[PDB]
Amino acid sequence: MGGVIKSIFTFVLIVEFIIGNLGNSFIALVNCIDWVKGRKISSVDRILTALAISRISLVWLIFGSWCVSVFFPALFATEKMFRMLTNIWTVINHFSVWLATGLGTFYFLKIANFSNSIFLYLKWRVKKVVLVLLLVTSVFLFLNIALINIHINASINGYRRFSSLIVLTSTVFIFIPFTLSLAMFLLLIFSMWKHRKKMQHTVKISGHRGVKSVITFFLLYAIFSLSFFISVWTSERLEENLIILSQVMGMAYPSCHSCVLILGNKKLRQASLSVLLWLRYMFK
Ligand SMILES: Cc1cc(C(F)(F)F)nc(Nc2ccccc2-c2nnn[nH]2)n1
Ligand SMILES: Cc1cc(C(F)(F)F)nc(Nc2ccccc2-c2nnn[nH]2)n1
């Protein structure tokens, strides 16, 4: 039963790798092309391309880790790699997750409207707010690095793997930005619903159009949240082949969330449709 599970996990990891690579590469390439040929890019475009760069870095790191675990695994068994690779992974993943959270904050501030003066101040200071949020969050990165390093050092000292708790720490420190992003998304949905309710009563229908793209983000949130809920249960519930399971699980968000951005964004959606129609045309 182990062999079939391992093969299925490897295949799903391979498809995740290729899909994430192609999606993030498409995002970065279209943004760079539009930058080169005039087309003054927007702040959202800059954030999207930076996120794509971070995600391609993360997927390359994870795929290299998998290759090292497959080819000459003796190197992977070394403690030095166990420490260095996880440190670089946590740094890159923290930066990527908080960049995504910054994109969400930019959306929430730019689009949503409220009567609370604090919200108005953050709304009109949005550009400095997101940059400070990215800079101030570095304290979380340093604390995560210190905690993971001390935990692995203690585990090694006791030994002279114990990933059930390192993965727990990673999940705990990944839920922190995710909860804020979910709360902000719910707040924006509430704002849009209230705006449309108020618009449908006084103003006639002839006069919150983003609900069309809200459906896909809800699906992504649900799927990723279910996978993460399964993660904590599986970390202690059963089995011990967590290396491949964790290696595939940690690559879902940067591999699939990018496609959601592609469909949710008008520019990326138009680029995807143009690519599809160009593929059709060249076929002749
Ligand atoms: C591909 C790879 C290899 C390694 C390792 F080489 F360091 F093992 N780590 C990780 N990062 C994780 C990401 C998500 C969940 C868990 C870990 C995790 N497992 N063990 N340590 N961190 N991803
Ligand atoms: C591209 C796009 C469009 C829409 C729309 F449906 F409102 F138009 N919504 C989102 N999502 C968010 C919305 C608010 C706050 C944060 C996120 C978020 N968090 N993580 N990723 N995006 N994104």
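Here chain A follows Swiss-Prot, giving residues 1-160, 174-220, 227-303 in order.
Note that Cβ sites are derived from N, Cα and C of the backbone, with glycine treated the same way.
Features as listed in Swiss-Prot:
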BINDING   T86, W89, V180, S265, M268  cholesterol binding site
MUTAGEN   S65 to A  Impairs calcium mobilization induced by aristolochic acid and flufenamic acid. Impairs calcium mobilization; when associated with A-89. Impairs calcium mobilization; when associated with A-180. Abolishes calcium mobilization; when associated with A-89 and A-180
MUTAGEN   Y107 to A  Attenuates activation of TAS2R14-GNAT3 and TAS2R14-GNAI1 by flufenamic acid derivative cmpd28.1. Abolishes calcium mobilization induced by aristolochic acid, flufenamic acid and flufenamic acid derivative cmpd28.1
MUTAGEN   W124 to A  Impairs calcium mobilization induced by aristolochic acid and flufenamic acid
MUTAGEN   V180 to A  Impairs calcium mobilization induced by aristolochic acid and flufenamic acid. Impairs calcium mobilization; when associated with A-65. Abolishes calcium mobilization; when associated with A-89. Abolishes calcium mobilization; when associated with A-65 and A-89
MUTAGEN   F198 to A  Impairs calcium mobilization induced by aristolochic acid, flufenamic acid and flufenamic acid derivative cmpd28.1
MUTAGEN   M205 to A or L  Impairs calcium mobilization induced by aristolochic acid and flufenamic acid. Impairs calcium mobilization; when associated with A-230
MUTAGEN   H208 to A  Impairs calcium mobilization induced by aristolochic acid and flufenamic acid
MUTAGEN   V230 to A  Impairs calcium mobilization induced by aristolochic acid and flufenamic acid. Impairs calcium mobilization; when associated with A-205 or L-205
MUTAGEN   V233 to A, W or F  Impairs calcium mobilization induced by aristolochic acid, flufenamic acid and flufenamic acid derivative cmpd28.1
### Query
For the cholesterol site given as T86, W89, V180, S265, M268, which other residues of the same chain have their Cβ within 8 Å of the site's Cβ centre?
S176, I179, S183, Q266, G269
### Query
Do any of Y107, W124, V180, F198, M205 (mutagenesis positions) have a CA within 10 A of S265 (cholesterol binding site), and if so which?
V180
### Query
How many Å separate the Cα of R160 from the Cα of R174, given that the 13 residues between them are not modelled?
13
### Query
Within 10 Å of the Cβ of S265 (cholesterol binding site), how many other Cβ atoms can be counted across all chains shown?
18
### Task
Count the Cβ atoms, other than its own, that fall within 10 Å of the Cβ of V180 (mutagenesis position), considering every protein chain shown.
19
### Query
Of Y107, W124, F198, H208, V230, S265, listed as recorded positions, which ones have a Cβ less than 6 Å away from ligand 1?
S265
### Query
Which one is closest to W124 (mutagenesis position) in space, judged by CA to CA distance, out of the binding-site residues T86, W89, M268?
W89
### Summary
Cβ contacts within 10 Å for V233 (mutagenesis position), all chains included, total 15
### Query
Which of the recorded positions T86, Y107, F198, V233 have a Cβ less than 6 Å from any atom of ligand 2?
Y107, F198, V233
### Task
Taking only the Cα atoms, work out how far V230 (mutagenesis position) lies from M268 (cholesterol binding site), in Å, as a whole number.
29
